[PDB]
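Down below is the structure, laid out as structure tokens.
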Amino acid sequence: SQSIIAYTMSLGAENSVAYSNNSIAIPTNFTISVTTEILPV
Amino acid sequence: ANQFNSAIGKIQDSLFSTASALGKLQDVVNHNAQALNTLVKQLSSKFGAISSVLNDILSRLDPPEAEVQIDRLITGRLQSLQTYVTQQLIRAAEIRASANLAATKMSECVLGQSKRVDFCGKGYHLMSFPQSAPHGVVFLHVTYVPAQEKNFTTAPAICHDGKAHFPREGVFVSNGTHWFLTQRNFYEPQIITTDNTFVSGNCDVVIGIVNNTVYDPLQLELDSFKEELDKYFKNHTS
Amino acid sequence: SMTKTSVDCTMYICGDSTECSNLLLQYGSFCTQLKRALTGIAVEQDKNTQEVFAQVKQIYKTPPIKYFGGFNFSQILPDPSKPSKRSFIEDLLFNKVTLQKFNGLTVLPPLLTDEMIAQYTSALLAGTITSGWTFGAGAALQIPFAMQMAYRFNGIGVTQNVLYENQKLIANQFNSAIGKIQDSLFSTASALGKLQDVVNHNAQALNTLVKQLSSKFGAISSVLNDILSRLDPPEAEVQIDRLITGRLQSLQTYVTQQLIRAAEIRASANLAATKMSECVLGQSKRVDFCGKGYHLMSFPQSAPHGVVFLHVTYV
Amino acid sequence: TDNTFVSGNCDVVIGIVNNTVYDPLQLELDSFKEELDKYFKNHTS
Ligand SMILES: *[C@@H]1O[C@H](CO[C@@H]2O[C@@H](C)[C@@H](O)[C@@H](O)[C@@H]2O)[C@@H](O[C@@H]2O[C@H](CO)[C@@H](O)[C@H](O)[C@H]2NC(C)=O)[C@H](O)[C@H]1NC(C)=O
Ligand SMILES: *[C@@H]1O[C@H](CO)[C@@H](O[C@@H]2O[C@H](CO)[C@@H](O)[C@H](O)[C@H]2NC(C)=O)[C@H](O)[C@H]1NC(C)=O
Ligand SMILES: *[C@@H]1O[C@H](CO)[C@@H](O[C@@H]2O[C@H](CO)[C@@H](O)[C@H](O)[C@H]2NC(C)=O)[C@H](O)[C@H]1NC(C)=O
Ligand SMILES: *[C@@H]1O[C@H](CO)[C@@H](O[C@@H]2O[C@H](CO)[C@@H](O)[C@H](O)[C@H]2NC(C)=O)[C@H](O)[C@H]1NC(C)=O
Ligand SMILES: *[C@@H]1O[C@H](CO)[C@@H](O[C@@H]2O[C@H](CO)[C@@H](O)[C@H](O)[C@H]2NC(C)=O)[C@H](O)[C@H]1NC(C)=O
């Protein structure tokens, strides 16, 4: 039973940075990401 | 190479089946077509005249009477033309801003590697490739994204011999017992030596400085050869 | 962004007059174009706000303990003791920047309420003080603020050992500079006039549009019913058409001016989005882009119809 | 010599001045050589 529902905007996840006092997060791998950008000329 | 190949393969699916982008060029085309259509359909309005056809006004009225109706039509159609031209000038200015931006992106993302953040994609810019779309340009922005993060215990400096050691390029990290010096954006642990660290003052000024030994390869080789020479001298003496 | 408005040509021009609207019909689609233009402006305002502020994948929060190496961010961090969790600087900006419906003119509300803008600003600030520039170029990787500021010193060509040995002095200098930002924002005048200028320009435009209804334009009167009950239909046609032409000219002028001003605001919003991407989400090597001096960092703060970047630089 | 690099002779650069660029390796090796020479001289006589 599909229907139209109204909600309040969700701005994204709620992630709390684990900012410690003497701790640092270093990446150990990577990813090659190809995004797209379309521009009228 | 495999990751780039997979991403370029997925590009053909994240462009035309997911909507999202590619609507700017279509919006440009639709806006221009709509402007032309409104202008051409304004020819059917009367604007107060008896008929919207100049032939019908002229065939049924004497000159002095037809002047009024022809003038009503002239005023209305001139107003519609002026509105069209003003809207076109505003749209032209907007498209010129967009074209200047596209030219800047071609100069800086494609012809070189850009340090400007978020200018050429989300991530650290590697390069960009252009493609031509109807009335537009499509940049494929190849960027480098850190993937798997591990949290270590970090220190600002190292006090080995009463002198603070700061990293030449990178950060000090510890996995719990040992201290290494890695680069910023990829965990590549390296033994802290005098080659990758520089001394600046004693260890009584920095806040958070920790205790660790700093390896000196020159002193290591010198001590080795000195021990060998001392053993040889002792053997020669007795 | 700027105020998103909307107009009803029938209401504004020939309000509740049957044979004024009947003659207005003869002008064709002259008033669908105005409706489409105002709709485009409104959608563009929402797009501008979203592009400027929605630069964060998640909503970052600082840890409960607010010690960042001695740098004191109390005046820019959110205040939980408020309905809208806004900072002290944001509250001052929202209180300081503060300033038609009767005839066909309506004002639409922005898609992002001020609470959502404040949440976005807090997310950007928490990311930039708990993870540096890493939160804008991928996942958020924490780093102690003293070490992050040493990174930023190394960026502008000064060895990091300069910051560590002068950490207390740099923290005190930053605290003094951030404490003067509450006074220099309003007393010095200069800036903060742009947002108030935008609001006042919108109010002036709407007031002039609704005051154009009191002009005769060569007709016997500016009231449709007064023309109706004074002259016969064939004679009243000319006066009603004069009124229609005058009010249509007023509406076209208003819409054209709105389009030009929306172009200017779109250019400014693109600049603000670029400044958020480059000054806040990273460290900029472009001169004078992120303040006078060698750019160290930046912090965003929402303001009514705009943004305020606090640019921390090294002189 | 750690923070300076050598390129050619001094007849090209305009305004090149005179000073002694300290060499830590040379200093340590010379000190060790002097100590070894003194030890050898003591051993011989
Ligand atoms: C970091 O180390 C310093 C220096 O430690 C000295 O050298 C080491 C290699 C080892 O031999 C230690 O026993 C030496 O003391 C520490 O400074 C010492 O602090 C203690 C306690 O207050 C004091 O009795 C000593 O005199 C200090 N030594 C010197 C040379 O100043 C310092 O406490 C260590 N810091 C931490 C956080 O562990
Ligand atoms: C870094 O990530 C890559 C990409 O996920 C990893 O490579 C994958 O490894 C898994 C497990 O062996 C394989 O099944 C996949 O086929 C690999 N992918 C590719 C594209 O080769 C890689 O192992 C990770 N590196 C480290 C050090 O963890
Ligand atoms: C932190 O990393 C070091 C370096 O890899 C680890 O020490 C190694 O431990 C293994 C297993 O016993 C030995 O074979 C290696 O020789 C050690 N390396 C060195 C340089 O000593 C250490 O175990 C790690 N600590 C933790 C808690 O994982
Ligand atoms: C992080 O370490 C610093 C010192 O390098 C701490 O600063 C002081 O820590 C003591 C306890 O060691 C507290 O009593 C003081 O109040 C702290 N100073 C200030 C100005 O608050 C700091 O507390 C440590 N922890 C955190 C979470 O920042
Ligand atoms: C950061 O600055 C704020 C002011 O912006 C400081 O808050 C003041 O604290 C003092 C001492 O308790 C009070 O007398 C003032 O009334 C406070 N001002 C406000 C506006 O609340 C805060 O203490 C500073 N933080 C640090 C660590 O020094």
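What you see of chain B is 924-1161, where the numbers are those given in Swiss-Prot.
If you check the header, you will see the structure was determined by electron microscopy, 3.2 Å.
Every residue gets a Cβ built from N, Cα and C, even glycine.
In Swiss-Prot, a published natural variant is listed as B:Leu981 to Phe, annotated In strain: Omicron/BA.1. Variant annotation in Swiss-Prot: B:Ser982 to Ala, described as In strain: Alpha/B.1.1.7; the structure shown retains the original residue. According to Swiss-Prot, the natural variant B:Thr1027 to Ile carries the following note: In strain: Gamma/P.1. What Swiss-Prot says about the natural variant B:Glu1092 to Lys is this: In strain: Theta/P.3. In Swiss-Prot, a published natural variant is listed as B:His1101 to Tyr, annotated In strain: Theta/P.3. B:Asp1118 to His appears in Swiss-Prot as a natural variant; the accompanying note says: In strain: Alpha/B.1.1.7.
Taking the features listed in Swiss-Prot, we show where each one sits on the structure.
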residue   : record           : CB count, 10 Å
B:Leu981  : variant position : 14
B:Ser982  : variant position : 10
B:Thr1027 : variant position : 13
B:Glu1092 : variant position : 9
B:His1101 : variant position : 11
B:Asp1118 : variant position : 14
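If you check the variant positions B:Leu981, B:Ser982, B:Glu1092, B:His1101, B:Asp1118 against B:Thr1027 (variant position), none has a Cα inside 10 Å of its Cα. Comparing B:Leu981 (variant position) with B:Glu1092 (variant position), their Cα atoms are 87 Å apart once rounded. Close contacts with ligand 3, defined as a Cβ under 6 Å from any of its atoms, occur at B:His1101 among the variant positions B:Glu1092, B:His1101, B:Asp1118. When the C-alpha distances from B:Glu1092 (variant position) to the variant positions B:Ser982, B:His1101, B:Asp1118 are tabulated, the minimum falls on B:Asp1118. Checking the variant positions B:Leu981, B:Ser982, B:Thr1027, B:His1101, B:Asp1118 against ligand 1, not one has its Cβ under 6 Å from it. Cα of B:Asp1118 (variant position) to Cα of B:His1101 (variant position): a distance of 18 Å. Counting in whole angstrom, B:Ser982 (variant position) lies 102 from B:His1101 (variant position) by their C-alpha atoms.
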